[PDB]
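For reference, the structure discussed in these notes is given below.
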Amino acid sequence: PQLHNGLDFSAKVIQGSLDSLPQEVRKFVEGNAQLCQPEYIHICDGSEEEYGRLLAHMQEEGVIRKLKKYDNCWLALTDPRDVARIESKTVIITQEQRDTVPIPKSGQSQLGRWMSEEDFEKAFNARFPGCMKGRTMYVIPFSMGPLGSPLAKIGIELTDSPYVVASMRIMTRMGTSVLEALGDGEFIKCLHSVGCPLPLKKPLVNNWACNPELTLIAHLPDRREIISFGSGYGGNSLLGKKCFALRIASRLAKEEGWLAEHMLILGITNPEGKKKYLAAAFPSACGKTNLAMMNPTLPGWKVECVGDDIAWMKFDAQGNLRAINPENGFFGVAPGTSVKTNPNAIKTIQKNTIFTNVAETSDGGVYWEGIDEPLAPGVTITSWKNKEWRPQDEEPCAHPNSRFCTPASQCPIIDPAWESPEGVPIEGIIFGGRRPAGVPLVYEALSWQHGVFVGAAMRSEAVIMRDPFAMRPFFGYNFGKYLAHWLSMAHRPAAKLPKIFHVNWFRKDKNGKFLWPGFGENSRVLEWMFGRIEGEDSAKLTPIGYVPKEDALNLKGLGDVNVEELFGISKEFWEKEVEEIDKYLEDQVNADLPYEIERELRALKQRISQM
Ligand SMILES: Nc1nc2c(ncn2[C@@H]2O[C@H](COP(=O)(O)OP(=O)(O)OP(=O)(O)O)[C@@H](O)[C@H]2O)c(=O)[nH]1
Ligand SMILES: O=C(O)C(=O)CS(=O)(=O)O
Ligand SMILES: [Mn+2]
Ligand SMILES: [Mn+2]
Ligand SMILES: [Mn+2]
Ligand code: NA
């Protein structure tokens, strides 16, 4: 088979074996080993020992610190240049631009960023050759969704970051059982490098290898490849999450008749013990995680979490909309997480949890803005920038996009069906964002077509930005075709279309205070939705859809909440709103805008005119 050694990197394999790997997985590893020139190859087995030893190695290297207050919890602090998903360096490669984004009239699309094959190939060749010199290439075999669910898909991530390996063990199902379940089946090829070959040319900040200048997160859906360079952070480096499970998957979903969405999934149970599942799409930093593991204030009600971020949904042969959480953990925002805003998070993150860019207490614990847990006198705080921090410093102690990475299995209210291979049946879909004015607390769509329009029309504070379906950063293909795909669900055989709602937690009076207390009190909104799905006559028709009737919302124990301002619908506001939606859709979607969405816009405009 060889004149010399071939492309045989067997000699550098430090765990597992290239002979054990399926043939196509072997080619992927060896081809990229030849390209990236790692010193060693580590094939991940997913075991506790591997995990423990990896964490101890990172500990030795100064990459993570042990949080000695908790049971097996860890803290990573990044280079301040590498702190979040970067949309501007995120691209999708296709033959035709129009398959990736609609061609905007104004010239700049907000619906994705296309790059040509030719331009990507140059970018790739300027980055990856030799990029892993002196480092270990980890081979991470992972399943998005419960192992052997008919809805689950398998990936292989190659990375030179141990932090990514650890984080992927929490956020996916990874190891030898995935390889065994995979066999000779297809898989998504995920390549990641932090982009800092040894010896280091540039100096390392906070022991966090990254390369901001060359950062590029690419998707090649026709090759089933995700190729990410230069960032070690979250959605840029944990390739199963946004890159696979939203961008690549949304495209697969369209081709195969299912849906891959930026949605939490929760089970809600009323005082009678009657149970329904709801899916909800809010943009990043707009409260999915708070809702997904809500502690409902209303007596007798019970919320259980299936997932807090991604939903894969498909109508089964019975016509129920079946949803799975393709993730295995929560990669949740840390700041804001108190006992009051999110008690079930506080209990999940006690053990086996990795923290990134939060502050550290002198007694080995974690701190962040809005934690609402005062410390004993004498307890001092090390910031996320590794410096001493008093409450009267100008800066925050934790970065605003600082995160925890915690196993889903540890959540006290994790739903008993959260790993059922068939998924949970969705009966309602909720859209929402941050709107300080105009938009009531809750309303219900008049039809599937109106509901799809409601999704398409979503807007949210960062400056109120457009974020249709909470998917603006994540569409794997043409948004217009995405809308067509959603609308097509109405013509499926026996499909039982969920009720669609829109919510707004963030409406404010003219002094800028929140008109609604929210958090646990949002169970009062979910009550209404529950009843409306049941067929109850609790709804009054308005121009924008159905709102709750007077006294239909249980406001017992809230007292003097202003229903007037909170449910108010202004003609003047909504005239402006429809005009802005019209111009956006005309500019950003144009020829790919489905007729039915145009019709809903014309209908909404007409209903508003009659006010
Ligand atoms: N006023 C109000 N704010 C809320 C509520 N729920 C969440 N928030 C706010 O939303 C933020 C937390 O939401 P995140 O966890 O960042 O949002 P997310 O949707 O999980 O974001 P990703 O994980 O990045 O997708 C904090 O600023 C909270 O104050 C609510 O019911 N009322
Ligand atoms: O931005 C989001 O919606 C996230 O969930 C965080 S990340 O996975 O993109 O880093
Ligand atoms: Mn070393
Ligand atoms: Mn998200
Ligand atoms: Mn979240
Ligand atoms: Na560090």
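Chain A is numbered as in Swiss-Prot; shown residues: 3-464, 474-622, in order.
Note: Cβ is positioned from N, Cα and C throughout, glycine not excepted.
According to Swiss-Prot, the active site annotation covers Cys288. Per Swiss-Prot, substrate binding site is recorded for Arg87, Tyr235, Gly236, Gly237, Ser286, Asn403, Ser404, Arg405. Here Swiss-Prot flags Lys244, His264, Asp311 as Mn(2+) binding site. Residues annotated as GTP binding site in Swiss-Prot: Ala287, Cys288, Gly289, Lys290, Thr291, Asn292, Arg405, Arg436, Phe530, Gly531, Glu532, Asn533. For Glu89 to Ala, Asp or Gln, Swiss-Prot lists a mutagenesis experiment annotated as follows: Abolished phosphoenolpyruvate carboxykinase activity; decreased affinity for oxaloacetate. Looking at Swiss-Prot, you'll find the mutagenesis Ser90 to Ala noted as follows: Decreased phosphorylation and increased acetylation levels. Among the mutagenesis entries in Swiss-Prot is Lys91 to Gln, noted as: 3-fold decrease of affinity for phosphoenolpyruvate.
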CA pair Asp311 (Mn(2+) binding site) / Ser90 (mutagenesis position), Å rounded to integer, equals 21
Distance check, please: Cα of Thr291 (GTP binding site) against Cα of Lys91 (mutagenesis position), rounded to an integer number of angstrom. 26
If one looks at the chain holding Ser404 (substrate binding site), which residues at least 6 apart in sequence have a CB under 8 angstroms from its CB? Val335, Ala336, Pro337, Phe357, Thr358, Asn359, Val360, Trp370, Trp386
Could you tell me the whole-number distance in Å between the Cα atoms of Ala464 and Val474, where 9 residues in between were not modelled? 6
Are there residues of the same chain, six or more positions away from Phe530 (GTP binding site), whose CB falls under 8 angstroms from its CB, and which are they? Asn292, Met296, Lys342, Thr343, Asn344
For the recorded Mn(2+) site, whose residues are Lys244, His264, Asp311, find every other residue on that chain with a C-beta no more than 8 angstroms from the centre of their C-beta atoms, and list them by sequence position. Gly237, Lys243, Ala247, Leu248, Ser286, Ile312, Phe485
Among the recorded positions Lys91, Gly236, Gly237, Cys288, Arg405, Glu532, report those whose Cα falls within 10 Å of that of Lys244 (Mn(2+) binding site); none is a fine answer. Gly236, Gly237
Filtered by Cβ distance under 6 Å to ligand 2, the recorded positions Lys91, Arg405, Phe530, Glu532 reduce to none
For ligand 5, list the recorded positions among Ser90, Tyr235, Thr291, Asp311 whose CB atom is within a distance below 6 Å of it, in sequence order. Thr291, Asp311
Per-residue Cβ crowding (10 Å cut-off), top of recorded positions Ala287, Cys288: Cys288
Rounded distance in angstrom between the Cα atoms of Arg405 (substrate binding site) and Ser90 (mutagenesis position): 21
Once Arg87, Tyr235, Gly236, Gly237, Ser286, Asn403, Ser404, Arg405 are set aside, which residues in the chain still have Cβ within 8 Å of the Cβ centroid of the substrate site? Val85, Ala86, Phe333, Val335
Secondary structure of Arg405 (substrate binding site) (DSSP, helix/strand/coil): strand
What whole-number Å value do you get for the CA-CA distance of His264 (Mn(2+) binding site) and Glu89 (mutagenesis position)? 15
Recorded positions considered: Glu89, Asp311, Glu532; fewest surrounding Cβ atoms within 10 Å belongs to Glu89
Position of peak Cβ density within 10 Å, selected from the binding-site residues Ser286, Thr291: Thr291
For the binding-site residues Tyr235, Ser286, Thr291, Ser404, which sit with their CB under 6 angstroms from an atom of ligand 4? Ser286
